[PDB]
Amino acid sequence: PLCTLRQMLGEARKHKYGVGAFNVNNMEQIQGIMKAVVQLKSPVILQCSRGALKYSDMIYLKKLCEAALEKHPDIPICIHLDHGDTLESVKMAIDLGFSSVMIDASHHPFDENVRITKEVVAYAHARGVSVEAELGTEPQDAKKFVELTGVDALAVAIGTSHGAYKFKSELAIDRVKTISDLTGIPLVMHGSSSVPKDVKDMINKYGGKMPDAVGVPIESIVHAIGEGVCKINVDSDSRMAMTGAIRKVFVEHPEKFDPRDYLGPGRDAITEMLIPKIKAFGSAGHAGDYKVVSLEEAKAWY
Amino acid sequence: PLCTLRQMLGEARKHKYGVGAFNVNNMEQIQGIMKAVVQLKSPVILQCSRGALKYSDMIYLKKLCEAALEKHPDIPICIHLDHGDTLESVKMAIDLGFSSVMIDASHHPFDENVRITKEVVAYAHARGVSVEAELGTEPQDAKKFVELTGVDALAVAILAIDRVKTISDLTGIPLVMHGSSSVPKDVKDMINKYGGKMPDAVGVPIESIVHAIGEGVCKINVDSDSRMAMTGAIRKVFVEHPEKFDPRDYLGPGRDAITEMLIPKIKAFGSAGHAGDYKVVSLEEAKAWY
Ligand SMILES: [Zn+2]
Ligand SMILES: [Zn+2]
């Protein structure tokens, strides 16, 4: 069923493992992800960025998600607005039957970022919906941030960053623990694609051009994980992996044109790449640790 | 509103036009189709092959199809099972809230086709659901088959374009053209150029289809034309932008490719602007018909 981030991350913090979070933008993706988490009996977070919602004129994406909830009802699935900007986006995501929200004001100075966040929190928790925010990275800063806002989780900064191009060639775990300890809440790692090496070579050898493309290498995420980090945001890898396959299939048989003939594989790679990843995140088997609290019951907490 | 195929076509036939029937598999494909029909105030048939439903595990299609219905209220949309075969395939798609179903048993001898269809028609109609069958052809057989089965539409073997009036008139019902693809110089050439390699592929001229529609083809099954157009744009982006790697960045232009290849087709079919023509009767109310 549809699950709160307080909880799914709750059981993550407690049990020293982390849940992978995936930006979805269409069906073949929601499907790739799902096939993986199900195979490894794993909880899952499905992320829809504000670009994903528009890409899919909102409704298709809500609907695709409800298919997953209903196809795999014993698998804790959380649906999560990624990088919220305003409060009205969140009204939007909440309206969509979403059950977690991120409000990203980390580009404002502390007090502004604090205020935006608090306004989102006030709305969401009123509905039982959880809230993730971002800072920076001073441990106290965190402690203030959280105490002053009451969010269910923190995006911390240890020098990852969005996209395929993170470091010129091929991180602070030391900060993740204190932050974890002095805050008592789960932390979150945005920017945690790996550009796995198979993903990359395949895109590159099949007409594509990203001869650079570093990532966070998994060992760093494993390490981070046990030192508090509970939610791991993964986007690029997914994009990359679908694209390699499509390109592969376009070269190896240019007579095919039914998109199903490359999207179907662009899907199965997503799922393959995902599987070791998830596995090292150490969330497998955990899918059925819990009675999943609904949103109305999630209201009690607050 | 979710619409029965009997009605949509009833109007198609009576007012002398066709409704394009469009195969769906995934999100971007439905957005393509929708934007066109909306942009042309056309009724639409969403088609769901049995392949299709398998690729989308049933439940993603049920639900994208459902998003069309709530995003575009004032559009008469009919959800049709394609190229069905078993009674159980209908029984199922009926319960994905489908509104119309084809039972294609036109491989079996004429008598067994009759039995198999009669099987579906008792099912479909009990629920209001509409039913399309297939023969192939020769006009006389077309008459009796309908007489003996009582389907709401009948696909045919036909380019041959004089049977269509005869068959239309002896049966008095909505006919249907399958495998109705044009393979326009441009979607093919867009492909071959950017690295593809299907060169010939034997098109079917839109002019022929228009002429058929006046003879009483009210439903125009299009698949491969839609498929091509997408694989058109994706190859383009792959060449012009080797670096680009986000699905949205090439999956986006495919969707448009679909939209901008349907628009003439629809126009030619003549459902442009008939979308507000009538009050849509619903699966419940429509039991009454039978
Ligand atoms: Zn982020
Ligand atoms: Zn047929």
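Chain B is numbered as in Swiss-Prot; the shown residues are, in order, 2-137, 153-174, 191-322.
When the header is checked for method, it gives X-ray crystallography, 2.9 Å.
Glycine is no exception: its Cβ is also placed from the backbone N, Cα and C atoms.
A mutagenesis experiment is reported in Swiss-Prot for this position, B:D83 to A, and the note states: Severe loss of catalytic activity. The Cβ of B:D83 (mutagenesis position) has 26 neighbouring Cβ atoms from other residues within 10 Å, across all protein chains displayed.
Residues or ranges marked as active site, proton donor in Swiss-Prot: B:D83.
On its own chain, B:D255 (mutagenesis position) has B:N24, B:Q48, B:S50, B:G211, B:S213 as residues at least 6 apart in sequence with a Cβ closer than 8 Å to its own Cβ. What Swiss-Prot says about the mutagenesis result for B:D255 to A is this: 9.4-fold reduction in substrate affinity and 50-fold reduction in catalytic affinity. Has some activity towards tagatose-1,6-bisphosphate.
Swiss-Prot documents B:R259 to A as a published mutagenesis change and attaches the note 1.8-fold reduction in substrate affinity and 2.8-fold reduction in catalytic efficiency. 6-fold reduction in substrate affinity and 24-fold reduction in catalytic efficiency; when associated with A-278. In the shown protein chains, 23 other C-beta atoms lie within 10 A of the C-beta of B:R259 (mutagenesis position).
For the mutagenesis result B:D278 to A, the note given in Swiss-Prot is 159-fold reduction in substrate affinity and 2770-fold reduction in catalytic efficiency. 6-fold reduction in substrate affinity and 24-fold reduction in catalytic efficiency; when associated with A-259. Cβ neighbours within 10 Å of B:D278 (mutagenesis position), excluding its own Cβ and spanning all shown chains: 19.
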Reduced DSSP assignment, B:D278 (mutagenesis position): coil
Rounded distance in angstrom between the Cα atoms of B:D278 (mutagenesis position) and B:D83 (mutagenesis position): 32
Residue pair B:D83 (mutagenesis position), B:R259 (mutagenesis position) - Cα distance, angstrom, rounded: 16
B:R259 (mutagenesis position): secondary structure state under DSSP, collapsed to three categories: helix
Cα-Cα distance in Å between B:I174 and B:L191, where 16 residues go unmodelled: 6
Gap-flanking C-alpha distance, B:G137-B:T153 [15 residues absent from model], angstrom: 6
